[PDB]
Amino acid sequence: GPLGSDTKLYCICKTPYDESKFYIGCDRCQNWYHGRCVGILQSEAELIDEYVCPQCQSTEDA
């Protein structure tokens, strides 16, 4: 029964979610970062429906 730990912001850019800002959800890392938060297109936000998080890729495979 580990003590556990509080959660953190989403954008790997050390910044919590912002409805003003748009995100792309880690297909496998269930997380959201401002488009540029990870260095992505703006459109990558809209024309997207299979985008994956960058932290996810680390978990994807070795």
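Each position is counted from 1, following the chain as shown.
Quick check of the header: solution NMR.
Cβ coordinates come from backbone N, Cα and C, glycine included.
Residues within less than 8 Å, Cβ to Cβ, of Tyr10 (mutagenesis position) and separated from it by at least 6 positions along the same chain comprise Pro16, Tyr17, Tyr23, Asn31, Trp32, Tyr33. As a published mutagenesis entry, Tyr10 to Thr (Swiss-Prot position 2869) appears in Swiss-Prot alongside the note: Abolishes binding to histone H3K4me3.
Under mutagenesis, Swiss-Prot gives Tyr17 to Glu (Swiss-Prot position 2876) with this note: Induces binding to histone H3K4me2. When secondary structure is read from DSSP and collapsed to three states, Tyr17 (mutagenesis position) falls in the coil class.
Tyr17 (mutagenesis position): 15 other CB atoms within 10 A of its CB, across all protein chains. For the mutagenesis result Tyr17 to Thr (Swiss-Prot position 2876), the note given in Swiss-Prot is Strongly reduces binding to histone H3K4me3.
For the mutagenesis of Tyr23 to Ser (Swiss-Prot position 2882), Swiss-Prot gives this note: Abolishes binding to histone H3K4me3. The structure shown keeps the original residue. A strand conformation is recorded for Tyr23 (mutagenesis position) in the three-state DSSP classification.
For the mutagenesis of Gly25 to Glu or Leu (Swiss-Prot position 2884), Swiss-Prot gives this note: Strongly reduces binding to histone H3K4me3. The structure shown keeps the original residue.
Here the residue is the original one, but Swiss-Prot notes a mutagenesis experiment at this spot, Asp27 to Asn or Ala (Swiss-Prot position 2886): Abolishes binding to histone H3K4me3. Sequence-distant neighbours of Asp27 (mutagenesis position) (same chain, six or more apart, CB under 8 Å from its CB) are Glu50, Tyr51, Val52, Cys53, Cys56, listed in sequence order.
For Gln30 (mutagenesis position), no same-chain residue that is 6 or more apart in sequence has a Cβ closer than 8 Å to its Cβ. A coil conformation is recorded for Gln30 (mutagenesis position) in the three-state DSSP classification, outside any helix or strand. According to Swiss-Prot, the mutagenesis experiment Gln30 to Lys (Swiss-Prot position 2889) carries the annotation: Strongly reduces binding to histone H3K4me3.
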